[PDB]
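Comments concern the structure below.
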Amino acid sequence: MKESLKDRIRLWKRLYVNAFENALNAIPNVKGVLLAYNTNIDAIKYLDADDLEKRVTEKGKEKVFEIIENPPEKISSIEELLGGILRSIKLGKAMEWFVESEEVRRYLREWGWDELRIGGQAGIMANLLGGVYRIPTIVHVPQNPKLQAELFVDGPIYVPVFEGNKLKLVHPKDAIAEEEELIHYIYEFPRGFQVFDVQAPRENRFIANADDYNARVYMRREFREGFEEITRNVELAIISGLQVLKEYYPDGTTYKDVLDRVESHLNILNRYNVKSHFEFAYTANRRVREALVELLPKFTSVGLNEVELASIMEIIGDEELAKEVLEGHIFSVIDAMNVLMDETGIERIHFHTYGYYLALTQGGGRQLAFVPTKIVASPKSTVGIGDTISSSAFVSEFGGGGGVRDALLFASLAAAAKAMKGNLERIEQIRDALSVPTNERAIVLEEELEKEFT
Ligand SMILES: Nc1ncnc2c1ncn2[C@@H]1O[C@H](COP(=O)(O)OP(=O)(O)S)[C@@H](O)[C@H]1O
């Protein structure tokens, strides 16, 4: 190891410690955070070979096996449910099919689960920002039956409720309603899991989606009739869930009907000077993706990864640039970030990939910030890491957390902490992430930015 690299390692160790100190002092200064729109329930079942074989045999083995080779990508019956699970096994492929049959939803609910967990980008961040970081959080919960409400951790997590004509903020467990359970059934299996002659080449999971409301970005009445009152209680907002929108719906609805409401919420937010952050998850429909780019000028910040940025370059960049962004080639990434800012004029773009983060901010000149991250060799959990990175950096920076790069450093600690411990309970635990070595390949990469850029 050359001394030029040993010194950089020493420097980044100090920056990480100071970035964590700064974040601990600024996070308490955030008046409140608004989180919308997607919250649901995640039901995890660890598949048992015998149980699954009994259920396949009971419903018709040939029917289920017919489906494996002729998948319908839409669960209309119990045999299509089992056939889809077995196909995810055979291929070791991550799959998710929508459940359009009430009868099998009863079968799913009856079949049960091993672990029950909050879902939706807005939901998981309510437990993080509110439960761990202790920031007053207002979260949008489309449907809040008892099963949904109990999944929020203790802390300053609130939902709006109407007391006749007044709006009140209460913990989700105190605002239970006779509403639908929005459950995503997640069936996990390891490598080697065998059912009849079907053996998994790798670990993976099959998801039976039984949630009609988040699929349409349903908004509950309190958020449509009391948004202004809600906005007065928050300083920041993080928006998500819009990646699902279809161009047309059976009842005649379009994506534009939902984005009209979203645009009205942004107008209210900007009127109160609330800083907003959009989570630009991969949006299959190209036209909806185009409308979301057109809506970014009303956002303060946007967060995305190599897949999501490459997907956006497919419609405002060139195919070659997208293919390089997808692989994390930093220079192509920087270009794509400037192309996105040129197209939208947004104030802040936060890019995260394996090894390093980037933040392009503008105001008095475009300024680029770069940090090498902390990679865990064997994560205990990998779900919600991306939301944790975007939310942590956004709340830390705009909380007065020490600047853009310091906010990225904190997000890198929060990501590493969640990975090595699985689930975070209090912010003090993130301190343990300081011991995770900083990615040296990314540290050396910064030398290339210092040559090209001056
Ligand atoms: N081992 C490990 N340790 C710490 N952090 C990690 C690790 N592996 C990946 N990452 C980060 O998580 C992101 C993957 O989540 P994505 O961007 O897909 O968002 P999601 O919400 O889907 S997890 C990816 O961009 C990385 O910056």
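Easy rule for this one: first residue shown is 1, then count along the chain.
Per deposition record, X-ray crystallography, 2.4 Å.
Note: Cβ is positioned from N, Cα and C throughout, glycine not excepted.
The D-glucose binding site annotation in Swiss-Prot covers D42, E96, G120, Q121, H184, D211, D387. For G120 (D-glucose binding site), the number of other Cβ atoms no farther than 10 Å from its own Cβ, over all displayed protein chains, is 27.
Classification of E279 (Mg(2+) binding site) by DSSP places it within a strand. A simple way to gauge crowding: the CB of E279 (Mg(2+) binding site) has 24 other CB atoms within 10 angstroms, across all the protein chains here. Taken from Swiss-Prot, the feature Mg(2+) binding site applies to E279, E308, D387.
The feature ADP binding site is assigned by Swiss-Prot to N305, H352, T353, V376, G386. Taking a C-beta cut-off of under 8 Å and a sequence gap of six or more, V376 (ADP binding site) has these contacts in its own chain: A416, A419, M420, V436.
Under mutagenesis, Swiss-Prot gives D387 to A, N or S (Swiss-Prot position 451) with this note: Complete loss of activity. Mapped onto three states, the DSSP output places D387 (mutagenesis position) in helix.
Residues or ranges marked as active site, proton acceptor by Swiss-Prot: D387. Here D387 (mutagenesis position) comes close to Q121, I124, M125, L128, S240, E279: these same-chain residues lie at least six apart in sequence, with C-beta atoms under 8 angstroms from its C-beta.
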Counting other Cβ atoms within 10 Å of each Cβ, which of the binding-site residues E96, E308 scores lowest?
-> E96
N305, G386 as binding-site residues, winner by CB count within 10 A | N305
Which of the recorded positions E96, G120, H352, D387 have a Cβ less than 6 Å from any atom of ligand 1?
-> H352, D387
List only the single closest residue to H184 (D-glucose binding site), chosen from the binding-site residues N305, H352, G386 by CA-CA distance.
-> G386
Max Cα-Cα distance in Å among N305, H352, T353, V376, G386, the residues listed as binding ADP?
-> 18
Going by C-beta under 8 A and a gap of 6 or more residues, the same-chain neighbours of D42 (D-glucose binding site) are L116, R117, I118, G119, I183, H184, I186
Could you state the CA-to-CA distance between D211 (D-glucose binding site) and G386 (ADP binding site) to the nearest Å?
-> 22
